[PDB]
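Chemist: Have a look at the structure that comes next, please.
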Amino acid sequence: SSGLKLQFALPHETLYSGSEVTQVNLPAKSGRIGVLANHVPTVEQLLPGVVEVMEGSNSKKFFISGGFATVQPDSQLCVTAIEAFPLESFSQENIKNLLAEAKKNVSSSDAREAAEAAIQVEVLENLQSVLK
Amino acid sequence: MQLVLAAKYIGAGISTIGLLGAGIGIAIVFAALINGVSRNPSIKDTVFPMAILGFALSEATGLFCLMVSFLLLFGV
Amino acid sequence: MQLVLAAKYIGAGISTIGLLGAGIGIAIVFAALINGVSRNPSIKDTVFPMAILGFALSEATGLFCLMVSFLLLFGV
Amino acid sequence: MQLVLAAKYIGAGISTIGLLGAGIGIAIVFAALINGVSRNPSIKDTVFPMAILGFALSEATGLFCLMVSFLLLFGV
Amino acid sequence: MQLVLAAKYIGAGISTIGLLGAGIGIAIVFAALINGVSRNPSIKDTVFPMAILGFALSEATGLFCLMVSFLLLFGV
Amino acid sequence: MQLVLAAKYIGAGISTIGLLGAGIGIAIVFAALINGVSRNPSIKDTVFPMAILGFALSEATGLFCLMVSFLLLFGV
Amino acid sequence: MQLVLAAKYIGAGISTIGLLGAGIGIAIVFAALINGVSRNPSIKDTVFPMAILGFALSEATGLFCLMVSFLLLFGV
Amino acid sequence: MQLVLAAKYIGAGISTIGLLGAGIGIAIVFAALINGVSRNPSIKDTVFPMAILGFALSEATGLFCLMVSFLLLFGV
Amino acid sequence: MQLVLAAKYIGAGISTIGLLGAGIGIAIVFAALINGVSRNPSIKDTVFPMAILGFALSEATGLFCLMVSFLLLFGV
Amino acid sequence: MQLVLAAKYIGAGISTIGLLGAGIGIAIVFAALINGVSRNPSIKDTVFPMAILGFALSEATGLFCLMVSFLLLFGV
Amino acid sequence: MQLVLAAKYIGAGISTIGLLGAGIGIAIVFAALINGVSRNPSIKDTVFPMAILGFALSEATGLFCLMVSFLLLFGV
Amino acid sequence: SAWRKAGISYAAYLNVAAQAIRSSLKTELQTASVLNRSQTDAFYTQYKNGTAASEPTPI
């Protein structure tokens, strides 16, 4: 058995399924993690960050919403999330600031709704660093 | 003067023991920066600058005990 | 005076050993701030200020033992 | 008196070694507060007050050994 | 008496080194309470009381070695 | 007797250094109980009793070295 | 005999320093049993027996260095 | 012979300090077996045998420094 | 020769202190192998061989300081 | 000159103790790079360069205490 | 020459204490490679080479302090 | 900013990020598939042991 089979799927669309990958970089609660061919079976919670599937050829990088990641004993990593995001040609700085700024005003609004605003701030700030 | 001169060398070799705080101390402070970026590659130009600040703080113990040796060999 | 003068240098080189508490001590206190901000970039202007407070607390051992050396070389 | 006077300086430089407990000790106690708030920003006005309590407990070793040096230089 | 009197000060400055067990010791015991209330704020009136019990246990080394210094300066 | 009497005080101040094993030792043993209940409060009347057993084991080093000081001050 | 007798007390107070291995040593060995049950209480009558075995192994350093003190005070 | 005989006792009490490597050393090696089987009871007859092998390796420092004391008390 | 002969025993008992690096050193290196296979039973014939390599590297400090004692007792 | 010359060798053997900060210090700093790359292979040409920077910082304690020995053997 | 010759052996037995940095130091550096590949056996020909680099860095303290002993026994 | 304290389940924690992301992109590359993917008109009602019920509310 050479390589590791990746299974990156979503509740609306499936990207990778039993596909061999050289390396993957997905943010974890404990901290940023990396995986290669043979990797010790670890089960960590994925936080709203950025994942990058590596290949012998140029590797593509997509933004992830969050979920779980588990590396099966048989050398098989499984990534589960909600929504996905392409390189940068998909997101727009202008489209982000609009809501982003409105989030700070949600703290001003009733706390019941401001609770979700705090969670948005984080995700939004990370979107800016993706611009690179 | 001979008995008091000999104490100048004995006291200088002991003041070097106080420099362990800078060897192991600065080690831990710098080691945290290495283990931090492995957990959060995003934040770099924020932890790096403060990391250097911790250096001068831990370098203190490596300067005071260092001056004590010169005040017993080239000072007195 | 010669025998008692020699003890002034021997005692000064040993009082530097007590400065290890400031080298390794301040190291751990500062290292925690590095491990903290690399796990939670949100809370910065809250842990940073208190981190400095821990500095002066651990700097104590680096001042007392530091004064003892001067009270044996430039004091007595 | 000369032989006994010299022992006053030698004993004072060694009593500073006992102050390491306050340098590294208070460091760990304060470091825990830094690693606690970076992992649990919610609880602050609960761990902060008790953290200070641990300071006075670890500051003990930094006071006793500190007084011993004065009882050999400005005391006896 | 002069030679034996001088040994009273030398032995008193060394008995302070044994107080490190209370500085770093109590530090770890108290630090655990800080690390414990950060991952589980629920259990407080259960770990806090026992934490104090560990204090008196580690304070022992800070009392015995403390009495030894008085038995060489204000005792003998 | 004077030269041999002076060695009774010097040897007593050094035997206190061996009491560090009880300060830091008992600290770690007790600290584990704190970090343990914070991870699993279910098991209390099982780890608490054994924790005390570890106390008497680590208290040994704090008794032997403690008796050595009395055998040089109030013994000999 | 007086000069050689005095060395019997000085050497006895230093042999107590070797007992630190039993204070901190047994501490870590016993501490592992505490942190191990907090993660998996299923295995108790398996780790507990072996834990005691580690005690006698680490108690060695606390016996040899302990006998050395008696061979200088009540032996020689 | 008297001055050289006294050095036989002073050197024997210091060679016991080298036995700390066996107290704390064997402690860590044995402690790993305790934290290991807990996290994974599946592997026992594989880590247990090798664990004993590490004992004899760390027991070395507890034998050499142990023989040095006999070569100064019952040897020379 | 008598004064220089006595220094042969005093220097031999101190060279044993340098053997702590092999007691605690080899302990950590071997302890990692225990905490490695308990979390990854798969890999064994890969970490085991390299683990032994680390032994000879840490055994160095336990050989050099060991030879120094023989060069003062059965050498010189 | 003979009594003061002898203190040149005694003080040189003690200044080597201050080199522990470079042995254990650089160890921790380098060890972090090993635990970092095994957790995040991506960030290599970022942590590797800074890791070397920490080397020269911790190598300081291994140079100062190293020069002190030459200023007592081939210097003075 | 006799009084100065005796200091050659006393200073040689103390310079061995500085070799602890290589025993425990290299231990931690090598131990990281064991724990690192236990969580990611794939990466091997990347951490293994750098691991050896850390060896020569920590071996420094085990060479300098090693040469100091020869400059007091077979040098001077 | 605690989510598991006074926020919501982990399912909701990733939910807020799913809509924030899907709404952080271009308005041109935003198919109707994503629009209705963030739209819902379901209301919940708590019932008693006697067929009773509580005032209806939006999910």
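Note that Cβ sites are derived from N, Cα and C of the backbone, with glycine treated the same way.
Per Swiss-Prot, natural variant H:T46 to L is noted as: In strain: DS400/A3 and KL14-4A. Swiss-Prot documents H:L53 to F as a naturally occurring variant and attaches the note In strain: DS400/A3, DS401 and oligomycin-resistant mutant. Swiss-Prot gives this note for the natural variant H:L57 to V: In oligomycin-resistant mutant and cross-resistance to venturicidin. What Swiss-Prot says about the natural variant H:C65 to S is this: In oligomycin-resistant mutant.
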Chemist: For H:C65 (variant position), which residues of its chain lie six or more apart in sequence with Cβ-Cβ distance below 8 Å?
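Modeler: Non-local contacts for H:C65 (variant position): H:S15, H:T16, H:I17, H:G18, H:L19, H:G21, H:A22.
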Chemist: How many Å separate the Cα atoms of H:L53 (variant position) and H:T46 (variant position)?
Modeler: 12
Chemist: Measuring Cα to Cα, tell me the gap between H:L57 (variant position) and H:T46 (variant position) in whole angstrom.
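Modeler: Given the Cα positions, H:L57 (variant position) is 18 Å from H:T46 (variant position).
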Chemist: Within 10 Å of the Cβ of H:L53 (variant position), how many other Cβ atoms can be counted across all chains shown?
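Modeler: Within a 10 Å radius of the Cβ of H:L53 (variant position) lie 12 other Cβ atoms.
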Chemist: Out of H:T46, H:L57, which of these variant positions shows the lowest number of other CB atoms within 10 Å of its CB?
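Modeler: Sparsest of the variant positions H:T46, H:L57 by Cβ contacts within 10 Å: H:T46.
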